[PDB]
Amino acid sequence: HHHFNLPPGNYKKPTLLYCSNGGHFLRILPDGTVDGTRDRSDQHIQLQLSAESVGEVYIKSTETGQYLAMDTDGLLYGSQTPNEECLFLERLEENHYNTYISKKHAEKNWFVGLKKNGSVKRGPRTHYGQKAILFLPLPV
């Protein structure tokens with residue numbers, strides 16, 4: 001379904017996920033809402049990735065324990081428990097950035113993405129070529 005160029009990083013430590021599009025860090029709020037913020041001091045932008053299989057990851061909130069997940073209509077939400085909607089295909093893009101494709105909706109190329117105004121971009125609205133889908137992992 002998709003290429004297998006993988007980013008060089010590892011999951012030994014937590015990370016921030018910075019989106020170059022509008023310059024926002026991906027954030028999972030306590031109530032389950034997902035968006036982005038420019039505030040680097042926010043306690044809900046610290047994430048921990050873990051590999052379930054090579055190239056497949058969970059992305060979780062270190063502050064709340066919630067898992068990033070994409071639902072059946074393509075909206076991101078914070079899940080309390082790991083489910084099929086929480087697995088993402090982590091891949092290199094433009095020889096530099098990390099992208100995250102919904103495993104469950106991989107055939108439709110639904111990505112994790114932030115718009116320029118900081119709101120999450122719905123799965124079917126994302127696609128290869130956009131800046132909304134490009135992330136750079138940064139240290140906490």
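First residue shown is number 1, and so on along the chain.
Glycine is no exception: its Cβ is also placed from the backbone N, Cα and C atoms.
Listed in Swiss-Prot:
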- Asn21: heparin binding site (BINDING)
- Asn21 to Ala (Swiss-Prot position 33): No effect on integrin-binding (MUTAGEN)
- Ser102 to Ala (Swiss-Prot position 114): Decrease in LRRC59-binding (MUTAGEN)
- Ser119 to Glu (Swiss-Prot position 131): Decrease in LRRC59-binding (MUTAGEN)
- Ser119 to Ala (Swiss-Prot position 131): Decrease in LRRC59-binding (MUTAGEN)
- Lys121 to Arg (Swiss-Prot position 133): No effect on LRRC59-binding (MUTAGEN)
- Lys121 to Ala (Swiss-Prot position 133): Loss of LRRC59-binding (MUTAGEN)
Under 8 Å Cβ-Cβ from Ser102 (mutagenesis position), six or more apart in the same chain: what's there? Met70, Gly74, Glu85, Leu87, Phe88, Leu89, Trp110, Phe111, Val112, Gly123
What residue among the mutagenesis positions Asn21, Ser119 has the most other CB atoms lying within 10 A of its CB? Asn21
Tell me whether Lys121 (mutagenesis position) sits in a helix, a strand or coil according to DSSP. coil
Fill in the CA-CA distance, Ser119 (mutagenesis position) to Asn21 (mutagenesis position), as an integer in Å. 11
